[PDB]
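First up is the structure itself, then whatever we jot down about it.
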Amino acid sequence: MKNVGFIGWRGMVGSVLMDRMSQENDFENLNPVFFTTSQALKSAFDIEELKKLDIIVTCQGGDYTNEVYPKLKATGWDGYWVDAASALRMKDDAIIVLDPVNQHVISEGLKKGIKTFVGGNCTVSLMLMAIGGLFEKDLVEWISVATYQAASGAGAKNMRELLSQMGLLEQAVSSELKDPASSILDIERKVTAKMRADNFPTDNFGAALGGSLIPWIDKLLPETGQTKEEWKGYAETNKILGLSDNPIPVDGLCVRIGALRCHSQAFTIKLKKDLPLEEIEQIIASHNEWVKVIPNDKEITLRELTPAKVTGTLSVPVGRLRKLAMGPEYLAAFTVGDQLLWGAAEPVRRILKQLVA
């Protein structure tokens, strides 16, 4: 069987990949070779040991990829490079994977001779897993996005900082909260003071996340005024769908909120045609087996459409579906999906499964 190498398997995204692969018994269909960057297992920088492999799966990061990949391709290596990092997504000899949405694009690349397959941006992947049916029927003119992004997208230290921040905000008023008759304005004054204090751990985010939000993710791109995260909305959605010759506009604001691992998104989707709400609900629901249409009811939305419910699951619920006041061609949609799964480890796990078949 196929000889597969794994790099960055001990990190957060890598650990979710290892766990999901173990759960689905994916190691039974391949010969795994584990790599490490440590000088304390084979070396991840040994080009000759990597040349022996048929497939390479890396969750190590962009800095590793930009160093090792060109050296390995310069030796004449004919194998497959599977990456979770952004580094190679926008290359001509690379395809962005998300098989329940773009199986036809992947299959055509496997025929053409493309050897580099990269997992897509979290926010973009979770969006496409939710409203993919609409894109399959070419019913989307444009999408306006407003995201509610989790700390896991920024890293492991970032999740820890959020949790530490949440603790200090409560601990600043712990006794006052246990007193049923205490002043709310006094309580708030104290947590806001702790949030603004010098000793408040803001090292990883550069601002407070717990009890707040940060309307900026990744570096500024002077060209459009977007952040790299917001830019990926237009750039990646179209490369995944293969519609780079006829680009469908996807833009908006990417905001970091106090959630652990689920990214949630508010959409304003402009449709090309006027279809009834019941027909749109079926088109969304029938695309894939993970998307779930949550009815526009209070009790069900509170139980289903939240980070609380979807964390650690493969389920991609989409709700709050209705027509907007600016015309029956404007659709409202809210989705919640796990960042580490469909937004990181799952598309990577799925393309590997296909390559070793």
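Here chain A follows Swiss-Prot for its numbers: 1-40, 55-371, in order, are the residues you see.
So how was this one determined? The header says X-ray crystallography, 2.2 Å.
Backbone N, Cα and C atoms are what each Cβ position is placed from, and that goes for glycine too.
Reduced to three states, the DSSP call for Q353 (NADP(+) binding site) is coil. Per Swiss-Prot, NADP(+) binding site is recorded for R10, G11, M12, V13, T37, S38, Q74, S166, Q353, and the stated evidence type is experimental evidence.
Experimental mutagenesis at this site is recorded by Swiss-Prot as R103 to K, annotated: 2-fold increase in affinity for ASA, 23-fold decrease in affinity for phosphate, and 275-fold decrease in activity. All protein chains shown were included, and the count of other CB atoms within 10 Å of the CB of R103 (mutagenesis position) stands at 21.
Here the residue is the original one, but Swiss-Prot notes a mutagenesis experiment at this spot, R103 to L: 7-fold increase in affinity for ASA, 150-fold decrease in affinity for phosphate, and 1400-fold decrease in activity.
Per Swiss-Prot, the feature phosphate binding site maps to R103, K246. In this structure, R103 (mutagenesis position) belongs to neither helix nor strand by DSSP; it is coil.
Positions annotated as active site, acyl-thioester intermediate by Swiss-Prot: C136. Residue density at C136 (active site, acyl-thioester intermediate): 24 other Cβ atoms are found within 10 A of its Cβ, drawing on all protein chains shown.
Swiss-Prot lists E243 to D among its mutagenesis entries, and the accompanying note reads: No change in affinity for ASA and 82-fold decrease in activity. In the three-state DSSP scheme, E243 (mutagenesis position) falls into the helix class.
The Cβ neighbour count for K246 (mutagenesis position), using a 10 Å radius over every protein chain in view, is 24. Quoted from Swiss-Prot, the note on the mutagenesis of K246 to R is: 2-fold increase in affinity for ASA, nearly no change in affinity for phosphate, and 30-fold decrease in activity.
Within its own chain, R270 (mutagenesis position) has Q163, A164, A165, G167, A168, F219, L223, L227, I228, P229, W230, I231 as residues 6 or more apart in sequence whose C-beta sits under 8 angstroms from its own. Among the mutagenesis entries in Swiss-Prot is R270 to K, noted as: 2-fold decrease in affinity for ASA and 825-fold decrease in activity.
All chains included, 28 other C-beta atoms sit within 10 angstroms of the C-beta of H277 (active site, proton acceptor). Annotation comment: Swiss-Prot describes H277 as active site, proton acceptor.
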Study note, to complete from the structure: Rounded to a whole number of Å, the separation of the Cα atoms of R103 (mutagenesis position) and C136 (active site, acyl-thioester intermediate) comes to 13
Point to revise | Interval of 14 unresolved-in-model residues, reported as the Cα distance (Å) from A40 through to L55 | key: 10
Revision key, fill the gap. Least Cβ-packed of the binding-site residues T37, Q74, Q353 (other Cβ atoms within 10 Å) is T37
Study note, to complete from the structure: Spacing of the two Cα atoms, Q74 (NADP(+) binding site) and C136 (active site, acyl-thioester intermediate), in whole angstrom, works out to 16
Point to revise | DSSP-derived structure type at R270 (mutagenesis position), helix or strand or else coil | key: strand
Check your understanding: What's the CA to CA span in angstrom from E243 (mutagenesis position) over to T37 (NADP(+) binding site)?
Key -> 28
